[PDB]
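First comes the structure, then the notes that go with it.
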Amino acid sequence: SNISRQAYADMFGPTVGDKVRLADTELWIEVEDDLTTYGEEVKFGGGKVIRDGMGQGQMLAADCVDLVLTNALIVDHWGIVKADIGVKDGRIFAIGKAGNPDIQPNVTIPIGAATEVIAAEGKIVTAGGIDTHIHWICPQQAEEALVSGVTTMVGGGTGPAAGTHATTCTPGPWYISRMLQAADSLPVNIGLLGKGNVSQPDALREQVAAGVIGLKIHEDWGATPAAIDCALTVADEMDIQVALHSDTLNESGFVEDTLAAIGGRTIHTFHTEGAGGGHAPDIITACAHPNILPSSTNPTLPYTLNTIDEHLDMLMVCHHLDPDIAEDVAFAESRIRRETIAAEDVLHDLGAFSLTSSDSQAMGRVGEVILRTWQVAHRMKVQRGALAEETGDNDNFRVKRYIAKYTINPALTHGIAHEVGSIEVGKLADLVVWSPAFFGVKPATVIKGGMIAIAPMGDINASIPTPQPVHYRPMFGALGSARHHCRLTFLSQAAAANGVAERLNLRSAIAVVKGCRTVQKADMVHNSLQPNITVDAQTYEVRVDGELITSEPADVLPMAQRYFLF
Amino acid sequence: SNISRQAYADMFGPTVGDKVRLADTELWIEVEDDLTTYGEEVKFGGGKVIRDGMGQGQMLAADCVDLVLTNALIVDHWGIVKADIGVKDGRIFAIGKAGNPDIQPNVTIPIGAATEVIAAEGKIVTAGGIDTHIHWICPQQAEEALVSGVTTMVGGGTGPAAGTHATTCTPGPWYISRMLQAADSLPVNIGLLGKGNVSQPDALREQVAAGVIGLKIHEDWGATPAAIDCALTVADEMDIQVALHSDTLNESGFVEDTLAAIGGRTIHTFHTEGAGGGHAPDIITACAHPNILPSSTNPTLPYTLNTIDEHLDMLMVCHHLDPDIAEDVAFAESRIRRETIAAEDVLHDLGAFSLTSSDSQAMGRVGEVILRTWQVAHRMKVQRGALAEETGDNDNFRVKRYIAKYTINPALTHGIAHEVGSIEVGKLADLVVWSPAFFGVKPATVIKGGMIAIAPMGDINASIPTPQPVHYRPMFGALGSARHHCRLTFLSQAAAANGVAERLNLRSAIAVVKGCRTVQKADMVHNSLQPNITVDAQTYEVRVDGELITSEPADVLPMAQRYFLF
Amino acid sequence: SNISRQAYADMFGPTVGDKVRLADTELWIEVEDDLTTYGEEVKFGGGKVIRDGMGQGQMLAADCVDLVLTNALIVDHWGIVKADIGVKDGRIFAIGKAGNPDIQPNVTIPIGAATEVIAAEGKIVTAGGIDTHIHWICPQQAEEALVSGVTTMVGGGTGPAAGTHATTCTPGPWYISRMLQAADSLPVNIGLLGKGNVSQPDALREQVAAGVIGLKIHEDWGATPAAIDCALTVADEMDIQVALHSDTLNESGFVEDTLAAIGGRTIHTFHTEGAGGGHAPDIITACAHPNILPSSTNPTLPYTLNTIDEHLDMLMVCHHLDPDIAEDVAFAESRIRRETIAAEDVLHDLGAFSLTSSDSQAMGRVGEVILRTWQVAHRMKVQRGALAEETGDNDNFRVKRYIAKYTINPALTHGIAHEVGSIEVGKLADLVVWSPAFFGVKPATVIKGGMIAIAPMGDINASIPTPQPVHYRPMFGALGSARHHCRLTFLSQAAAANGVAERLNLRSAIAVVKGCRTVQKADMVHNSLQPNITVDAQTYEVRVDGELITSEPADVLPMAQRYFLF
Amino acid sequence: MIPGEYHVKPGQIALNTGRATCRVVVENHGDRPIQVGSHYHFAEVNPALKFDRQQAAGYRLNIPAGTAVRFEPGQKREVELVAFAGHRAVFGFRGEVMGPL
Amino acid sequence: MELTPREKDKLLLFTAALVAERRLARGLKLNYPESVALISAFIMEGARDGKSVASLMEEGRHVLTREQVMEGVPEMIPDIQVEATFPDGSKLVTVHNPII
Amino acid sequence: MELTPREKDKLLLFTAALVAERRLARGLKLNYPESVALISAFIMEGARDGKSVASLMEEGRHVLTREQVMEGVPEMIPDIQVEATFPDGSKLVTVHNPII
Ligand code: NI
Ligand code: NI
Ligand code: NI
Ligand code: NI
Ligand code: NI
Ligand code: NI
């Protein structure tokens, strides 16, 4: 028998050819494929499919998944597909068709007595976000990021100290050890960055051996050619990443001098547009290089009518400039430039900038990495129309290009894509379930390592979980020993070999970073463009092959006043 | 010398023959006995009795109690008695007369240097409540239940997932292990229920061996005769309880068919009236059976003028029915019935229903088990007058009958009455101290395993603990390692033998369930009635020996608007 | 080249000869010395001094500090000095000049790659406060005290039980063990007091062996000569302190009888003025004795126009007196006396009272020890003018005399001055950073064992840490295993020798008390006066060598309505 | 309707029934007030209270448990005492007994 | 007051509704959380007044109209649910399609 | 604002008193927590104004009468206590038998 497509979509979520608007943006996704067998969909409830001898089989726990997300509309770098997702032992087991092989055809995700169900019909499911520019200013940032759909946080710091307010550096073995111990308490996967600014390689090797998965070179600790060279030499020996905030002041040289010091070695450039820091006015030219993995921080994303006014003043307050000193004013005006801020949005749309990040509480908003990524995608569709790679009457390729910026590309840059960053078999089950009306803004469920870690929750004493007030509350995946089982602390290979986890009595599951040195711009999923980019020293105009790269500032954005109380 | 009875009651609390109103209800308790020697009462304070060489003796810690609750008015299934309660090593040591044997007569509770004092004069002391229908939707339910006077929570779930929103099932070894680990973080004793719906007994034995103390059979996973038979066969082998939410749809048979599948074996029937689920319209007939331990969930307790309107709509929202589909409307009307909802209150008063529970955030209110139990007792006294068992001008027997519904009867049903459920020597010291004006609504102190776990607490910076705002705050009994020492995680005999506590590194004290299979209706304290009950298929009228069982809906209830801000 | 002193002070904080007002009081401190080399100050930031090869050297972690507080204005009992403070392995490493010995002169605090920076220019840095009269009524008192600048809490209790509401006693091995376990969860250093009131020494030795660092003798447990003698005999054997709340009722004798029972042995007298408890009306005479270490609790500090009215009623409510009973009224009037309350402020100014404390939630305010100490210093400067010890046009000696009351003197009294109580090399790095406008009221940063434990923190999602709302939030130094590394649990020598830390699985760093018996009034830093003091039995007038000791009540105080929302 | 109200059975309660009692005249010769609790060993009270200490040996005040008797300076009272029970062993107070009696 | 966690949670809802009430009074079109808070608090006050569940299920539909809320808000709110203490204890009120 | 935990705790009390103030304005008889919050917040505002502890111990008794509260509420409240920052620092105000 037949069912209308509208009735099917209402009951099981959209299928092949149906389109869905992302939140209140102008972005539309189209279902590319559906892994189900029509008539054999699994639904849970009274008189439904997932019941003994029906959609639930007789298999032992070793022979069925621990969790099934039914009828999910998956949005990931690799496709926009309708499927069931199976989770087993806290990892993604399969993407396909769930059910009971005793009575159903084509089952790839067996459901048994040992299986829990998450109903994902009518929901969008994505991988957990990965933020690689975290300043560990306060531990409250973890819940704030998790609520926004970010499940992994890479950064540095020791709390609200001057060093951390300015830089993502956890300095020295003692603080690295204390922060790894504190990380067990937070419901996000964590990796730490050490202080990379030194010209004695042994002071860097000690930090890597203590546990850091990368080193941050920051101009506030001296981003000189000798310090950059030393950190990169150590990174090449120890398989860790180097993150760079370059010499804004051009004190030791210009951008070409920093690029010469790098000498073609792999490096992650933070806030590559330069408002967040870097050689003025031309750090943006780093995105032309094959060895550079460029990220943007979020306050400049997208360009709006309030951007320049907020930034000029935000910078003036951070650095204690005062608008009366001509040279402090000349400095502020050299860092905040409408020309590079507007070009940055286009460079993301073209795939020349590969990652998005926060720069949390240090010229960046920890809960807005995802929201701002989508605001840029919306603004670029409005201004530029369809991408050259786009097939069909949809925005699927633009969506895949942008989701890669906060998922797989940060994971590849930091050598953790073997554990996190995408919905792929064998990876940790860090998943975010979204209602389409709230996509990118307010998730329905956040899953860490196979357990729900945070979710909106209504009145605890109510007869059902939906009555008001509904607000985000930590779940069992965020409690004590269950949290430890469901999160990862990332360590360097040297720290894992030296028995740091045992010495510090770290309780969480441990993962070890690998592949930080071999990753290049060409490896950035959908974001491998190496443009021939220039910045005019006098006008700050950004050009690619002589063509002006610019955009217009937004007056109003989606994913904003419709959703937030303040 | 003599003191007036009014002056005595003001100084030491009521004595034999004095009566106390329970909160703002029409229920009055009468002190049946007093274990003191008049003139030798122990009181703590400046110039009072509990002082060195006076009411406090010279004994070593091994020879005195760790804690004494002085002058308590005990309300338990066994009596309404005035006594001192001694606690030693986190367990009830004695109920009697506290003091110093060096100078006082008849001392059974020795007080020494090692003794802490809780002043219970003018207070009612009860055992901690036991809620056996918990859906582990969120961890915030633990503090909500503890504040209400519930110290043990039995249920199932994995967080806010579809499976748990509908059923009290923790499916499979992986989730059972994670939830046992998460339980260490909560200040309530916990036991878990597994998913009982399977026809392969080995898939059930694996869950019991992982740690579950019972199995839940729920219609949403298929409450068929074969699944019920399989779960009961395993329960009989492994000394665990089976909880049942029967086939509302009558898909596999009618209530008689489920009773045939049960085959006289012990089973706990959840929401036996049927609004919360079960064979429509006659699951209530299960209370006639000797092997059935019947419970009610709380939204239907007591019957009120807003009950039917809230429920018809509460069910319509849960199941996504829509009032326009005649068959969805026919389903809703088959489950929500004024006739069974009204009969349920009378069946509790007669002792035909033996337990009360919540069904937390799944058609039940986690913080209202106790409050609603007393609201039913009040409404039944108003409508029915004195019980046949009542002796004296008081409500003592009705009070003992109802308190047993949330204390000893759930403990006996789940095989944990050797540890919790009553104020009896050797049991865990889970005690609730109530001011009579707030009895059943807002406790004065909640004690877990001998430590105060939660209590109302005023301004932290105030000169005394009473200034506003006064609100419930967790105490030392709810902190880290002290909490672990003061709570129990219940395990099956198979899980304890297999070393599950050591494997999972569970930190809390462990208790093992026993006696789930031998418990019968005749064992339900004050609630052993097996009526000859029938339900008319056309009218839904409930009759006992041909006599109509009904009640009238309340317009206003006690324990409501006088106490709560919202 | 030269810089003006005003421009220098704006850039690096005040230097020698500059004065700073303490909050909104009339107290002014003068910088006595500066350990820097002018032109070589270390400042952190963009283009600043602490950068690779500049102020930051090439040394390995073993050869540089973990943390530097730059340009701090230190205020401690020993001086008011401008210096950099180095912290290494959670302890104070040096007070001096920070930098890089490769390029800078006179460096005593080497900065390397392993060094974190706290910018203290323009801030006052003090040791963490030590409160020795804590009633452990609720665990929320720890965060409240920490926010106020108190890093160590000594006291007793088991939660909101009658015994603890009245006395600082943790009775018996079972409760001592549970409270030591609960202490691991709190971000303050903790030491416990046992119940000292017994005439059998073995019941006291068992409590010391269980872990208590002192014994409290309280009149509510019988402060008789025999109990005091027994506790002091045990204290002399076991190197622990005895705290005393004497017999207000004069039941066993008058103040001379308690002093005879003490027999010249060391004892800490709580609330020595007597409003908080003690022989009426003359317990204040104990401050004449060389073996007595006298403290005040804070509600009587300083004497104000609302003091007597609040206290007469505060006492009437605690003891349930009722203003209609002439003897209860005669008792209240014997304890609350304008004559001793007014004399107490002068006795603090003269150094006859040596410590300040709270008496938390039992006639004392846990978050106001520091604030009230400074309010007394202000009121005494206003009324009395300069102290005889004062040199210069400043209040430096008065400031050193008062800061010693909540830092070093409580530490010496309780045998923990080898670990905490002052900014001195080898001591735990418990430091408080204050903005001068908020000195003594609202700290900028609270550091526990080298990690920031609590600090004001603005919007978590903001682009910087300063936007509103700004409120105190726990930091990494207060999280799980990092907190355990950064706090101390103090134990007696007997408990440490008996392996109590291992038996209870205590996770925090352990320190052992020593020197409780040898400390005398002469050892109280700047507060060693032994006046020839008398109290008239009829008028309550306090005289020193026949001279009336009195003060006038304040109408308005500093550190009050300008700062607090309520 | 008063929530949690008591309906006390009217009457009287006889305290310390069947126990030996005695009466002693006590005067406070001190210049500060003295208050004695119900269970204190009366023979070991503040020495400023003048009375027959031999008669008071092994007795406490015969008053409701937890209450006290106050003696202002120069105040004279005749008090009623009741003998200690149990093992009749006195430890503590002014350390005058420290054993049986 | 001996406030339980559930009572403190409702204070948050009351505060969010105060924000919405002031914005609606300035003539602003309300967004998603403002609209949910405003209607939910209205129901809680109706329960405190002793209105019936049935009466409030209808009254809740006349608090906000489509013209008083931002575009798409009515579609974002298919129903509003809140529990409150009625004279006969806690009850659940569900307001279906509250904004038209 | 650098709000301490004690200041944040008093914000909860202020909010509970706003709920009570609006209910009393609708002519409802107040219940136990509403009555405690209303009188306590009144005292805190009196302290902020610079009234004396003695003056507020008397003024606190004239905020609510027996006719403005539910049956049994006056007996449930034998006293109300609250601390506030007076011009001379934090002080405790106890209002005895506030509702008659
Ligand atoms: Ni940067
Ligand atoms: Ni940054
Ligand atoms: Ni059910
Ligand atoms: Ni249920
Ligand atoms: Ni005291
Ligand atoms: Ni005290």
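All chain C residue numbers match Swiss-Prot; in order, they span 2-567.
Cβ coordinates come from backbone N, Cα and C, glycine included.
Quick look at what Swiss-Prot lists:
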{"type": "ACT_SITE", "residues": "C:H320", "note": "active site, proton donor"}
{"type": "BINDING", "residues": "C:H134, C:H136, C:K217, C:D360", "note": "Ni(2+) 1 binding site"}
{"type": "BINDING", "residues": "C:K217, C:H246, C:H272", "note": "Ni(2+) 2 binding site"}
{"type": "DOMAIN", "residues": "C:129-567", "note": "domain 'Urease'"}
{"type": "MUTAGEN", "residues": "C:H134 to A", "note": "Abrogates activity and reduces binding to nickel ions"}
{"type": "MUTAGEN", "residues": "C:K217 to A, C or E", "note": "Reduces activity 8000-fold and abrogates binding to nickel ions"}
{"type": "MUTAGEN", "residues": "C:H219 to A", "note": "Reduces activity 500-fold and increases KM 1000-fold. Resistant to inactivation by diethylpyrocarbonate and iodoacetamide"}
{"type": "MUTAGEN", "residues": "C:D221 to N", "note": "Reduces activity 50-fold"}
{"type": "MUTAGEN", "residues": "C:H246 to A", "note": "Abrogates activity and reduces binding to nickel ions"}
{"type": "MUTAGEN", "residues": "C:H320 to A", "note": "Reduces activity 100000-fold, but increases KM only 3-fold; optimum pH is 6.75. Resistant to inactivation by diethylpyrocarbonate and iodoacetamide"}
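Ranking the binding-site residues C:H136, C:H272, C:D360 by Cα distance from C:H246 (mutagenesis position) puts C:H272 first. A strand conformation is recorded for C:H134 (mutagenesis position) in the three-state DSSP classification. Each residue contributes its Cα atom, and for C:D360 (Ni(2+) 1 binding site) and C:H134 (mutagenesis position) these two points are 5 Å apart. Ranked by Cα separation from C:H320 (mutagenesis position), the recorded positions C:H136, C:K217, C:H219, C:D221 are led by C:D221. C:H272 (Ni(2+) 2 binding site) has none of the mutagenesis positions C:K217, C:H219, C:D221 nearby, counting only those with a Cα within 10 angstroms of its own Cα. Filtering of the recorded positions C:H134, C:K217, C:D221, C:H246, C:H272 by Cβ separation from chain B (threshold: under 8 Å) yields C:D221, ordered along the sequence.
Apart from C:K217, C:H246, C:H272, the residues listed for Ni(2+) 2, the same chain places the Cβ atoms of C:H134, C:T168, C:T169, C:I218, C:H219, C:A244, C:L245, C:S247, C:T270, C:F271, C:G277, C:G278, C:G279, C:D360 within 8 Å of the centroid of those Cβ atoms.
Long-range neighbours of C:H219 (mutagenesis position) (same chain, six or more residues apart, CB within less than 8 Å of its CB): C:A167, C:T168, C:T169, C:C170, C:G197, C:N198, C:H246, C:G278. The secondary structure of C:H320 (mutagenesis position), as reduced to three states from DSSP, is coil rather than helix or strand. Between the listed recorded positions, namely C:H136, C:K217, C:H246, C:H272, C:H320, the fewest other CB atoms within 10 angstroms of a CB are found at C:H320. For the recorded positions listed here (C:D221, C:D360), the lowest count of other CB atoms within 10 A around the CB belongs to C:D221. C:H134 (mutagenesis position): 33 other CB atoms within 10 A of its CB, across all protein chains.
Under DSSP, C:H272 (Ni(2+) 2 binding site) is assigned to coil, being neither helix nor strand in the three-state scheme. Same-chain residues with CB within 8 A of the center of the C:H134, C:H136, C:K217, C:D360 CB atoms, the Ni(2+) 1 site residues themselves not counted, are C:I135, C:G156, C:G157, C:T168, C:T169, C:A244, C:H246, C:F271, C:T298, C:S358, C:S359, C:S361, C:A363, C:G365.
In the vicinity of ligand 6, defined as a Cβ distance under 6 Å, the following of the recorded positions C:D221, C:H272, C:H320, C:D360 are placed: C:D360. A distance of 11 Å separates the Cα atom of C:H136 (Ni(2+) 1 binding site) from that of C:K217 (mutagenesis position). Proximity of the recorded positions C:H134, C:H136, C:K217, C:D221, C:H246, C:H320 to ligand 5, judged by a Cβ distance under 6 angstroms to any of its atoms, singles out C:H246 in sequence order.
A distance of 16 Å separates the Cα atom of C:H134 (mutagenesis position) from that of C:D221 (mutagenesis position).
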